[PDB]
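Structure first, then comments.
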Amino acid sequence: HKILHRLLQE
Amino acid sequence: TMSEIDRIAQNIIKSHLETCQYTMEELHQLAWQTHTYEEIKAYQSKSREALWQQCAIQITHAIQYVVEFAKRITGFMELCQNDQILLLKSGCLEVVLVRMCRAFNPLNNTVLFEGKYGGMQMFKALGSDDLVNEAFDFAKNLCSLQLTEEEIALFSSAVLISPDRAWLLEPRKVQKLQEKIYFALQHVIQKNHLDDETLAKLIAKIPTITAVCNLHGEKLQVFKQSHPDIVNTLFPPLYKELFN
Ligand SMILES: CCCCCCCCCCCCCCCCCC(=O)O
């Protein structure tokens, strides 16, 4: 879940 | 501790207000705007792939706001990132579905889509009236409860923070927070809904919410069969990541 992970880390 | 319940409630309520595409005010001013007969026809003249693409973009847009919603809920960010992902992956659409009721008009059974309100015939090209009808029925029934933004904020957070999702590593931790959320929701409901059954009627809707979202997944899987290239190269990457 790369994208979802990125958004949470923003 | 009542004080902890109140801090959790304020946090979630505030997150909700800062993470909706349209504030409640902006919606009151949009509910009078409705797609014309011409515009409705244009939507119906769309190819199934074209409209699916449009809907996937809108859903993804709404899902992104739910992520922002979750990120601002202190109790949610305290869970292990693994359970955070699991909760979001399994409930983002369910939260979107709940949030849709905010932009639904039960007077004429229309919903806000691409700037104006339109009926279910607007989605004819999707070739999934069963899904559209279940989505609209849900929204209509929820709207009948006349929830306030605080209640929608809290209830939507409870739908997202579910200790019952499969694969969760710390379900007890999730359960403890959901319990506090519901406790908060129960108190907030009293300020409005005299007598009620409200909290109970809301909780009884949990399975229906999941049912609608699973149907969405079902329709998408068949859509992928017929149009693989559209899903893999035209749908928002997050939408593909979450549902395919
Ligand atoms: C509300 C999400 C659950 C999936 C519904 C299945 C399809 C139903 C017809 C299409 C409705 C418009 C797209 C969904 C987005 C609704 C709300 C929003 O734009 O924030």
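The residue numbers of chain B are those assigned by Swiss-Prot, with the residues present covering 219-462 sequentially.
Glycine is treated like the rest: Cβ placed from N, Cα and C.
The domain 'NR LBD' annotation in Swiss-Prot covers B:222-460. Here the residue is the original one, but Swiss-Prot notes a mutagenesis experiment at this spot, B:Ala280 to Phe, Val or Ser: Inhibits transactivation activity. Record note (Swiss-Prot), mutagenesis B:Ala280 to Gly: No effect on transactivation activity. The unchanged residue is displayed. Quoting Swiss-Prot on the mutagenesis of B:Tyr457 to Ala: Inhibits transactivation activity. Under its mutagenesis entries, Swiss-Prot includes B:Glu459 to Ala with the note: Inhibits transactivation activity.
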Query raised in the report: What mutagenesis positions in B:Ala280, B:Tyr457, B:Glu459 place CB under 6 Å from ligand 1?
Result: B:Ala280
Report task. Could you tell me which of the mutagenesis positions B:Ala280, B:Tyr457, B:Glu459 sit with their CB under 8 A from some CB of chain A, listed in sequence order (or 'none')? Result -> B:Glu459
Query raised in the report: In Å, rounded, how far does the Cα of B:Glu459 (mutagenesis position) sit from the Cα of B:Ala280 (mutagenesis position)?
Result: 15
Report summary line: CA pair B:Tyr457 (mutagenesis position) / B:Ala280 (mutagenesis position), Å rounded to integer, equals 11
Report summary line: If you count the other CB atoms within 10 A of the CB of B:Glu459 (mutagenesis position), including all protein chains displayed, you should get 16
